[PDB]
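Only one structure is covered here, and it is reproduced in the block below.
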Amino acid sequence: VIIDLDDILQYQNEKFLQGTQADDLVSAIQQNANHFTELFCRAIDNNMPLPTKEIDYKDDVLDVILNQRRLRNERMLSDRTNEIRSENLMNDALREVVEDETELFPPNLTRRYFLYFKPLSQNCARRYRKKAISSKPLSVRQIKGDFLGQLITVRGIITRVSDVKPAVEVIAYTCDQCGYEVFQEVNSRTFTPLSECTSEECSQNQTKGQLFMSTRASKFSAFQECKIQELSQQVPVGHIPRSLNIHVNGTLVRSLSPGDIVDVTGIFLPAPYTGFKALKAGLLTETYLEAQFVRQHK
Amino acid sequence: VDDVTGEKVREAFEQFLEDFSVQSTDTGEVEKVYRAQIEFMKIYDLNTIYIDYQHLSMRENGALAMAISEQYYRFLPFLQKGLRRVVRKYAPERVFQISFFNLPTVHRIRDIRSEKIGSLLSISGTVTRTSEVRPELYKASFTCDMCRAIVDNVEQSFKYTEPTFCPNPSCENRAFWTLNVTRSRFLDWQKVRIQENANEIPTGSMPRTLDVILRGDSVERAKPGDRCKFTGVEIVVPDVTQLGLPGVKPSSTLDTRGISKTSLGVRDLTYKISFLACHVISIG
Amino acid sequence: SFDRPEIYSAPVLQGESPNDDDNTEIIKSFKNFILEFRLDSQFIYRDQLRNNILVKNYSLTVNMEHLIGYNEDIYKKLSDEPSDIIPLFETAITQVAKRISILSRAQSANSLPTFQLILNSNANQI
Amino acid sequence: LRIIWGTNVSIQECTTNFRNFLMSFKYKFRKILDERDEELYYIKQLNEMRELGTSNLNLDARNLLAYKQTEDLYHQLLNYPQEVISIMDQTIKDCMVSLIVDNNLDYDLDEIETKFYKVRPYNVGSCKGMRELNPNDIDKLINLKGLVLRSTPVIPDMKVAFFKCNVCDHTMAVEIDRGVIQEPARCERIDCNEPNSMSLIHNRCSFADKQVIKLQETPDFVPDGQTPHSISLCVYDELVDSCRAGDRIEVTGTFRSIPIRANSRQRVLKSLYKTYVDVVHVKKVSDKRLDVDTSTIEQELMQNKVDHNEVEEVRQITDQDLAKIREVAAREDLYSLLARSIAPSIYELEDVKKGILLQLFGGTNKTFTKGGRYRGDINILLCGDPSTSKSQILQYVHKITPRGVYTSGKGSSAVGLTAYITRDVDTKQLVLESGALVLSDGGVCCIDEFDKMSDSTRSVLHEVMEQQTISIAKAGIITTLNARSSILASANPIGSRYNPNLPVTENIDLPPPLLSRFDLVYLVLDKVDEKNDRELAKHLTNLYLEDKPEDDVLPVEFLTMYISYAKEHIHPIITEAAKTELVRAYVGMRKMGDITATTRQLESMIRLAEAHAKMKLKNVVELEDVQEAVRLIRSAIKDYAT
């Protein structure tokens, strides 16, 4: 899913000229830019032409799993509304009682798509000057440590590209006694397997279960990274060029050959890491960049 | 059943050697070779035996020969204990080692599988990098500060597990202490690592190595740069470094669905094929 | 810097469930009691608690001698080890009561503590 | 409808549709081939399973394609391989019982039923390479190719555990689960009287067998900027020593990804799982396209592998083409037809291509009762001017050889051909690797720009050309070993054109006793004529014009099996009648004196003569066919006038 900034700015031109007032949204995204990922994407799942094609038998092994979790959600939803109307003492509250008495799959777990942002060109910014600060050919030397969380634009040379290998995100866990599925989200570098069970039904009982993970039910992600060397043209007269780490996730993988000239735009986030143990001054933040869009010269 | 069967193995083997030994006439040896085996050992007192596999293949028509040759690891104490009663019947400190020879079938390192453990298979090769003489304990005298600190006891096997749970001291099962380093019976051993023959190696393949320990009498019989034949027996040593091998790793997470409650001291295992022997002839 | 990890699940496969008459099994039995007892022309404890919320009683009255007429195993099981089965009752009380609080407010016009049972009898004045 | 949670299949719809295919085949795969014996395969193919008692049936992928039914069944195997195979094995085992009710006195009906049966499906597509594979494609069937580096030792794995206690020693046991082995608290007297401490003895328990093999692949249609890459795999019980190191094996398997521990201490598993191969069926057997390996090398495992039912490893010769082999054997012009049919790109060197042909019919492996060991190798250097496409010859030679090694100059060292001892990664040890000639052990090695070797490189060649051994005696291994090959190399002279009025021995930078050590040496030079040059551009444009490979019969695959059949069934004998002429011929060769002729040249002719007798199915020698064996040497000699 590709989102520009120009149709936003075109809409933001459009609303002021025809209606009273629009909240500013270009510079709103431009500041923090990380909370705008999922808070935007859950609004997408409100409206959807869902049954628009009968499923293909050879479509996707991912597709048959999400179709279950869509259906298993609704069949479990259809059960609880039967018992409550059968035990009475407008139906919105009757709907609302069903909402909180049943454990469900989260809507973050069945997505199947991805969303990448896109920076605005100066071209429409040339017509109406607005917050066009995100798109300038900036240097790694120009990266001061005050631009954290912003949306930026850098360029350089792709150097020492790694290999693409899957990154585990969430792990499924089969109970085998209570019959639930436990889910553990990991955002750290390493993690641990967890205890024997954490069900609500295995709980408050003497004999808890003993679990194990599963492969086909977990969600993975395409992962590969590389380093960008300085452009060697704006370097000061006696300096040596540095490098910078950029993580790449999802669709945009397998798109960057080494030794090129490319415009990389993204958002600037730290990673929890410090160097040697004795050299730690107490809060040492090691940074990186997350890739969002590739525009290659040549 | 199995208490009876290995004891039936014990008694039939006790029946076997106590019978006639060699069929041959006065032209040659007449009788009682295994009976002369102890009586000649009584002259020298070296406390071991040289018994044939071929004479054991004669009497029971291979029914008993195909009883021992599969699970010898099952049959350690039964072969030793009955022979001990054969000695005290005929003879008067006594410690024993059982040696075999004349194996009809000899294989190589490539003909070894995990289904061959406990069984007897003869392997020849190339001896390289002998090592020194070092002892082995197998007789722990280890009990707590409670009065009965005299437990001549377990860890005869391949485990450093000295204290038994149920003594009748004031000490409990959790009570454990060091071994008495002066009152035990030891034996020594060396550790050579044999290389495979060059007359059997296939294409594209280097010769292979394997560790083997000779305990007690069979020390110093080894020679680097020699061809030898071995005891058929085989053991397995626990390994460490086979991590991230990759593979589905076995574990020892014990049951918790037993005793009712109101942390996780579990372990894993990853071993390696080793080899053990007691008779080494050096033909070749 | 990240935030804390989270753990959630949901039971899907209804497997490995023998009727062992235990921790979760006993709790479901009393939902079959309060909503689903009815004596002659009247059900009482369901109509008792529907007043008690507007009263803000947060409590309940038990004829224990009535309970042997309903079921048989519960009465002797509570008789041996009551101290374990007493707190599990309160969960069966409130899960019914959580539904009724929604049925009260949303039909015709949050904070909900743990209730308390009161039992009485006149069998053996020991 | 009944359903399994992860899948979209059922037991009965899969089973009854599978029974449908097992009673219906009428060469439907040939209907796509358009036909250019019509009974179905699996009736007969289950019978050779039946009367022989041999297990492990196997099949391709395309048999589910041409059959109109079970087309839906085919993609089910692609997406859920673990469950689809097992359901087939039940009804195949039931299909065994469906045959046994016909004769009803068959093979002690219970126990042949009791034996485990399984299927090894293979040939399951070849779409894209390893690098392309997204993280979505976790468990699919993957066909890959390439070469084999090394072989780990046997890794055991417990399948049934073993437990005891101390008081009266009850000895119950338990098996491996999908992840662990669990154990109770109290055991003696059932679960009662809390008797004793639980024991575990790990030499009375059952096990399994596993082997790790690290592989390097050749992913044809490479991507851009692509480096070579190495992967590994995890063969099991029956496939133990089903592979050697250096073979060109196609590999059918399933992709996996499993976490790894950190620093052997804690339970914190690292993220970003390490991926590997979980193989299904092996193409260890020879391809029909390329050449077949000798039987003088495999004969250790031909002496083995009868004990366990395994793969065949040998290109099987059918029946109808045997007379067709005997049809081509009756051809008069075989001695001229065959060399022309080898390389249709270059129209020349008909004696030299014949030596390439006679390189493949090479010699009789004569070993004595003690000693002997006289191989069938012949070793040729060819040289001359560039723009000869000498490399294009060798690449075509490199494709045929089942264990071909193509080297070059100045990228080598003395250590660079043997004893590649280095550090291991995942087990983190010091592991010794086989070298280049051990990768050349059996087959043809290829060397370019031979004049620019060192002294130490090319000194290794003395041992192989004379003794056919390699002596390793440094810190890893002190033990000699043999590595037989067909050595062939090429170089270019000092002048880009060899000028006349100058000795041929002068203009090549070899020591001439080492130069004369070779079996036969060629020189290819340019001629100033005109007649073949009109034949030149008409031939070479025709290969380029009308973009299609098109008065000669060129059997592509007859010679492939013709050489392989002639390899084992022929041991040419060199009896008395040739010895009169041969000794008569050698002294007149020795008579030239004042390049030289040595005792290598005496051994040279007898290994080339019976090689020609290995052509055209002659187990004996004849006094004629010896003259052109001289003339092949004289083909060099009449080029040496100047």
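Using the numbering of Swiss-Prot, the residues shown for chain D are 177-212, 221-734, 739-782, 791-838, in order.
Cβ atoms are placed via backbone N, Cα and C, with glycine included.
The feature ATP binding site is assigned by Swiss-Prot to D:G568, D:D569, D:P570, D:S571, D:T572, D:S573, D:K574, D:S575. Taken from Swiss-Prot, the feature domain 'MCM' applies to D:518-725. Among the sequence features in Swiss-Prot, the mutagenesis site D:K574 to A is noted as follows: Loss of MCM2-7 complex helicase activity.
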Enumerate the residues of the same chain, D:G568, D:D569, D:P570, D:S571, D:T572, D:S573, D:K574, D:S575 excluded, that satisfy the criterion Cβ within 8 A of the mean position of the Cβ atoms of the recorded ATP site; list them in sequence order. D:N676, D:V708
For D:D569 (ATP binding site), the three-state DSSP class is coil
Just to be sure I understand the packing, how many Cβ atoms besides its own are within 10 Å of the Cβ of D:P570 (ATP binding site)? 11
Counting only residues 6+ away in sequence within the same chain, which have a CB under 8 Å from the CB of D:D569 (ATP binding site)? D:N676, D:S680, D:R681, D:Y682, D:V708, D:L709, D:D710
Determine the Cβ neighbour count for D:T572 (ATP binding site): the number of other Cβ atoms within 10 Å of its Cβ. 19
Cβ density check for D:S571 (ATP binding site), other Cβ within 10 Å (all protein chains) comes to 7
Same chain only, sequence gap of 6 or more: which residues have a CB within under 8 Å of the CB of D:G568 (ATP binding site)? D:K574, D:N676, D:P677, D:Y682, D:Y706, D:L707, D:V708, D:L709
Return the residues near D:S575 (ATP binding site), defined as same-chain residues 6+ apart in sequence whose C-beta is under 8 angstroms from its C-beta, sorted by sequence, else 'none'. D:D632, D:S674
